[PDB]
2 protein chains.
Amino acid sequence: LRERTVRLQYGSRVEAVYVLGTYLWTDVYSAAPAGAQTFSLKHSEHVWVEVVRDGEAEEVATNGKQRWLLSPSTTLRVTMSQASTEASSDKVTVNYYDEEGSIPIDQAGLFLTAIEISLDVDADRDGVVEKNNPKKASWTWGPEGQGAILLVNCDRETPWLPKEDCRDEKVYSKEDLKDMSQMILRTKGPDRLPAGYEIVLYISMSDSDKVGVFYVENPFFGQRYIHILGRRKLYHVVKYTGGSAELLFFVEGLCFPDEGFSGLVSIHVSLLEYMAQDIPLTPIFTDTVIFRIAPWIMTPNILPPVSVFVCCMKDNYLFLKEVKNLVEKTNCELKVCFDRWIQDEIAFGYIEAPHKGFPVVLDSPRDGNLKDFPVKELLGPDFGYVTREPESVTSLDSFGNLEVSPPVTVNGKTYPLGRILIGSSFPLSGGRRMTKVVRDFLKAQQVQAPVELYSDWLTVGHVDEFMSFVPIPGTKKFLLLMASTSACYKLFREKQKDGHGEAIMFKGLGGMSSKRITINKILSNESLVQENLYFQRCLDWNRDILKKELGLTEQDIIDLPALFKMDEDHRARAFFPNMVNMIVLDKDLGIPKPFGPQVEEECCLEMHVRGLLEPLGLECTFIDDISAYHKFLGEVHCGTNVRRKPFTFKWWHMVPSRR
Amino acid sequence: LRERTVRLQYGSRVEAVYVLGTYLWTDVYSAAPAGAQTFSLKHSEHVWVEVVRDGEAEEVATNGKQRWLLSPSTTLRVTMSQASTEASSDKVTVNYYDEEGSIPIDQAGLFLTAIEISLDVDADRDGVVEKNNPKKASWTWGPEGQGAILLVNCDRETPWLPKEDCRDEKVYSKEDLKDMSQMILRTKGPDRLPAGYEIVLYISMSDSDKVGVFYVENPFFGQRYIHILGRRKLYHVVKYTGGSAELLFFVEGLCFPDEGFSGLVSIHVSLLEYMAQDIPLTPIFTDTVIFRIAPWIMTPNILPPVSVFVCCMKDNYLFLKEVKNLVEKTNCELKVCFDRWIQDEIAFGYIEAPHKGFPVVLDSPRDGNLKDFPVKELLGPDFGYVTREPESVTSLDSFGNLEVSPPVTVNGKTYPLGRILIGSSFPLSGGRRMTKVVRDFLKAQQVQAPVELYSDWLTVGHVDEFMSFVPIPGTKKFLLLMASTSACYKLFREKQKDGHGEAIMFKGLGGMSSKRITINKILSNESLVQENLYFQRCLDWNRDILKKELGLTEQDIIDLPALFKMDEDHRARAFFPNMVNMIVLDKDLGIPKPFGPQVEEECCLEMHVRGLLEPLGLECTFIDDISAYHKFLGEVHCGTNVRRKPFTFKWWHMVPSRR
Ligand SMILES: [Ca+2]
Ligand SMILES: [Ca+2]
Ligand SMILES: [Ca+2]
Ligand SMILES: [Ca+2]
Ligand SMILES: [Ca+2]
Ligand SMILES: [Ca+2]
Ligand SMILES: [Ca+2]
Ligand SMILES: [Ca+2]
């Protein structure tokens, strides 16, 4: 119990509200007539009174005759365990006596109205709002941790509105409330608060753009939703009802954790006392709850697939047919839009709270040269949206440059949600780097602990050009897949030795035929050999940082043959389609068709890749996205992205490193 | 050891630097002629080589004949434990064989130069730079914690320069180096780095305004100081010397922890490899150290006094005489300046690192109406300076409004440095509050965990108007001292009852004589009674928050008689000098002379205060700062501030709550 100072008043009796969970220390000396010697006291049945002399306390009966010497160091401790009702007269009365005679010379009194006031949230994270969790004012990480969680309400309930639900101060439909965390103000007391008191809910100016709080009224003509705290509303005076009462509120987050915002917000209720005109009201009692806003979490390739989103031209038939075929071997749904934007402009992620969770799309920054407008078209009920706006964005801001590992353990530290991977350039290089605003956002989510890789040796500059992850069927394990030019050169040299040097690349692509590219022609190009040795140095630098930061050994890695060509900037583009960027649906892999040299009427790259993957139980389907274009220049014209189930592990059970 | 990828090259031999503390995994397959079957190897004495087949490793002799099948999954692991010298030929050579015959058909080789590179700091916090502390790249709090500490070098070595040492990129004198943390780059190797390598120290753009790093050269004409990292210098190419070498650097902090800056900074060294023209150099190896910049720490009244700074008019003689007398009972030095600025504009604090610490002044923000210019006049050798500049500052930005408690324990949580206290207004009041920039600064130091009190009921608005702390002599304990109007009224009512109602206030102040203020006149003023009842409510609200946030009981508190008068804003100013704002030099207290009612030719306020304090072993000296002015209007014309020894407890041994 918290101790509160309430003094009797020289002359006038004192009337005070007492909040359960506190107790009063009471000065009886200041109220005594000068020259009074001793005091006695009476009290009612529901008021417990102790006389405290220099720290030693003595319980006192309701009607006794006992007297004590008046001293500033002799005081009362006053405690009540139950709220007042209308039938209550709760009081303590003190009588004062002079030296001569046992009849009181004066009297001072304290008239009490006891009320219960508690602002309650689901701090124990079970989805139900418990009564006054002792830990509700704190937020701690881990399995044993406590404190309440809030979703950014970033989806859209109502289609005609252009923006996410949280962009305004209004609630249109009851469905919206299911995305919100419940907060209950529980009170117990008599019919009315005594004169001069009111109960007020409030938030800080700083948090006013992080939350909104709604109350549901049920007036005559239907249910309505009142915005009581949030943008440009810092406080709300609460209408008090007597007896045992509860007021239910619904709380939405407006903003994800970011640079300069930890994700923690607070809401308070105070009992205020009116003093006089032109004087602030005094906060007699204050109760506080904390919320943490849930982070955006990215889903790695190893999580179960739900939906496969695909963008291509209407007429790329082979691609559509083969992708349809692949998805039909799974339980996934196929969604087609008739152009890589679904892959480059969108990162699929999710948010979760004990009471609810939904997928959330992160939308890549607009440059204004290429992407003028944001992509909001996926925004819908229980499909959320978030974006960050930097200046000047480069290709490394594309989300082909954003990947996430499966759960890993590194030097004994666990990353149960995996770690986000972002391509970058060397510190002293003066090269390209993802914009600070996006990097800061990803870092602030904290639970995926991002790692920067080296992508800037590639023309386009995305990590998805050189690496991916696949699960190992029938196990809990996974593999890192790396592009390898050394594997490609070894394979082509073997085929040449075997008498296949005249085997031709790009068979069936009519726009490449005049080039007549053979194994011999590739192996005899000396400058191309040197370029690819250099690109292998770039791959191996990444291999090392991945082994270090993901805790991987060589046993966890498979190398897929790849080949690149250098541009004027000494950066790489694919010579033939990059097989590492593949659709991963559990055991079934859609792999870009390489169009490699035919040996015995089978592509030697396809056969080699099958020989690497199939023994592990992975099933390979090669998907041709380039035939419709008759040639391959290093560009990919289709994109896919897979929306997956969230991790079973709850993010709040993690313990991220101290910042 | 960290694993690094190095492949043999098809055709050409490979030459590489090997950094001790790493090891190489080596691809021998890519270098083999097509159609080669098996391989063998030789190696020199200081190179350890294992053949690894699918995870299983086998040690191999220097000159053996053993062969293994060529496979991509059969590789080498290469490890060196000692640096190369000039007499070293460190190498591994691989021979390739075809199916028919045991004579090698080709050979590939790896020529190695092993070097040691370590960037070392005193992470174990003993003041000496240990060799490669495994924890040097992290910073942890507490007794068991590790990682290196940096002072903001905010003092001034050289008087003609206007600003603090850290405001530039130059070091003028060797004395400055003693404020700096040492960082040693230790290397071991042969006479030169092999062609195409260089060693580079670097920092991030973000940290470039947080640190500077100097190197001392001893050329012909004297010692000089070179700025190698810091503002507008992000990297430095290191001149390599062979054998075992050390380069000593000195590091200074430029900035205190603040909003948006945790206090942590990093410095790196990398071994870079030259690839070609117009291509970035590759970071072959990188080593990192972290520093935490030491927080500004405020000294509470219970710490041993060193120097007493005093500001008054030349002619306030009684004050000077009495302050001189008081300080002469102690071992303290008295410093006088011939006006409260030393009290209002200055907060005495300190910084500490394992190798050094000094006092540091925090200078109150300039408004431009009253304080136009900063006070730098105390800036000197081992006396540092820091300030923050907000807009719009109010009286609550004055450091009379900044106090710090003695060490306390609250709900089982220890605050070994005490907690900073700042006066404020109620959240919904629209009242005054210390500027955000200063509040953010104090919060960011973290080790004093600030608490806001309610000062805005006072005209001036400072916590030093109503409260202070004193040690209890002969113990480890302390008392909170609170102004009390209830104590004053009780005392005056007793004196009136005793026949003293005609006793006069302000005796000897000629400018007050016409007012003829008596106990009777004070007690019969009904509006003044109501005002002071209200001010006691304000004091008691503070009493409650102090008991809660400092873990205090009523036994820890003494109430000194005080009286206030209300202004137009319903704010308080002292009716007679506030005794709570006192000079605390251990057992000896300089207490403002109250000029209370004389009873038997002694001030009844002085006698009462002595009766409260003297039994505890505290010695009271009443100090008259107002007689020189002939009257008291509520304003104080002198100021003092005491510079104290720092806490014995080291701040880095604390474990502050997670942010
Ligand atoms: Ca619950
Ligand atoms: Ca809304
Ligand atoms: Ca919603
Ligand atoms: Ca929803
Ligand atoms: Ca050391
Ligand atoms: Ca300097
Ligand atoms: Ca210095
Ligand atoms: Ca110095």
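The chain as shown is numbered from 1 upward.
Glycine is no exception: its Cβ is also placed from the backbone N, Cα and C atoms.
As recorded in Swiss-Prot:
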type: MUTAGEN; residues: B:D122 to N (Swiss-Prot position 123); note: Mildly reduced enzyme activity
type: BINDING; residues: B:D122, B:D124, B:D126, B:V128, B:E130; note: Ca(2+) 1 binding site
type: MUTAGEN; residues: B:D124 to A (Swiss-Prot position 125); note: Mildly reduced enzyme activity
type: BINDING; residues: B:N153, B:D155, B:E157, B:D165, B:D176, B:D179; note: Ca(2+) 2 binding site
type: BINDING; residues: B:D155, B:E157, B:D179, B:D382; note: Ca(2+) 3 binding site
type: MUTAGEN; residues: B:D165 to A (Swiss-Prot position 166); note: Reduced enzyme activity
type: BINDING; residues: B:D165, B:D168, B:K170; note: Ca(2+) 4 binding site
type: MUTAGEN; residues: B:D168 to A (Swiss-Prot position 169); note: Mildly reduced enzyme activity
type: MUTAGEN; residues: B:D176 to A (Swiss-Prot position 177); note: Reduced enzyme activity
type: MUTAGEN; residues: B:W341 to A (Swiss-Prot position 348); note: Loss of enzyme activity
type: MUTAGEN; residues: B:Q343 to A (Swiss-Prot position 350); note: Strongly reduced enzyme activity
type: MUTAGEN; residues: B:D363 to A (Swiss-Prot position 370); note: Reduced enzyme activity
type: MUTAGEN; residues: B:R366 to A (Swiss-Prot position 373); note: Strongly reduced enzyme activity
type: MUTAGEN; residues: B:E403 to A (Swiss-Prot position 412); note: Strongly reduced enzyme activity
type: MUTAGEN; residues: B:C638 to A (Swiss-Prot position 647); note: Loss of enzyme activity
Task: Please tell me which one of the binding-site residues listed here (B:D126, B:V128, B:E130, B:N153, B:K170) sits closest to B:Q343 (mutagenesis position), measuring Cα to Cα?
output: B:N153
- line: When each of the recorded positions B:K170, B:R366 is scored by other CB atoms within 10 A, the minimum falls on B:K170
Query: Which chain neighbours of the Ca(2+) 3 site, leaving out B:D155, B:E157, B:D179, B:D382, have a Cβ atom within 8 Å of the mean position of the site's Cβ atoms?
result: B:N153, B:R156, B:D165, B:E175, B:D176, B:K178, B:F358, B:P381, B:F383, B:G384
- request: Give me the Cα-Cα distance between B:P390 and B:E391 in Å, rounded to a whole number; there are 2 residues missing between them in the deposited model.
  value: 5
Cα proximity to B:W341 (mutagenesis position), best match among recorded positions B:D124, B:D155, B:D165, B:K170, B:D363: B:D363
Query: What subset of the recorded positions B:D122, B:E130, B:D363, B:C638 lies within 10 angstroms of B:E157 (Ca(2+) 2 binding site), using C-alpha positions?
result: none
Message: If you measure from the CA of B:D179 (Ca(2+) 2 binding site) out to 10 Å, which binding-site residues from the list B:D126, B:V128, B:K170, B:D382 are inside that radius?
response: B:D382
Query: Sorted by position, what residues of the same chain at least six away from B:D165 (mutagenesis position) have a C-beta under 8 A from it?
result: B:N153, B:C154, B:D155, B:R156, B:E157, B:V171, B:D176, B:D179, B:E252
- request: Rounded to a whole angstrom, give the Cα distance between B:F338 and B:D339, which sit at either end of 6 unmodelled residues.
  value: 9
Message: Which one is it: of the recorded positions B:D122, B:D124, B:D126, B:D168, B:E403, which Cβ has the fewest other Cβ atoms within 10 Å in this structure?
response: B:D126
- line: B:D126 (Ca(2+) 1 binding site) sits from B:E403 (mutagenesis position) (Cα to Cα, rounded, in Å) at a distance of 32
- request: Measure from each Cβ of the recorded positions B:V128, B:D165, B:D168, B:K170, B:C638 to the atoms of ligand 6 and list the residues where some distance is under 6 Å.
  value: B:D165, B:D168, B:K170
Statement: Once DSSP output is merged into helix, strand and coil, B:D363 (mutagenesis position) belongs to strand
Those recorded positions listed as B:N153, B:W341, B:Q343, and which of them has the most Cβ atoms within 10 Å of its own Cβ: B:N153
Spatially closest candidate among B:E130, B:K170, B:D382, the listed binding-site residues, to B:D124 (mutagenesis position) (Cα to Cα): B:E130
Message: What's the number of neighbouring CB atoms sitting within 10 A of the CB on B:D179 (Ca(2+) 2 binding site)?
response: 27
Statement: Densest Cβ environment (other Cβ within 10 Å) across the binding-site residues B:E130, B:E157, B:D382 belongs to B:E157
Query: In DSSP terms, helix, strand or coil for B:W341 (mutagenesis position)?
result: helix
- request: Report the recorded positions (B:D124, B:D126, B:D168, B:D176, B:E403, B:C638) that meet this criterion: Cβ distance to the nearest atom of ligand 5 under 6 Å. Use sequence order and write none if nothing qualifies.
  value: B:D124, B:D126
Statement: Students should find that the Cα atoms of B:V128 (Ca(2+) 1 binding site) and B:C638 (mutagenesis position) sit apart, in Å rounded to an integer, by 46
Statement: Integer Å value for the Cα distance linking B:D168 (mutagenesis position) with B:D382 (Ca(2+) 3 binding site) is 17
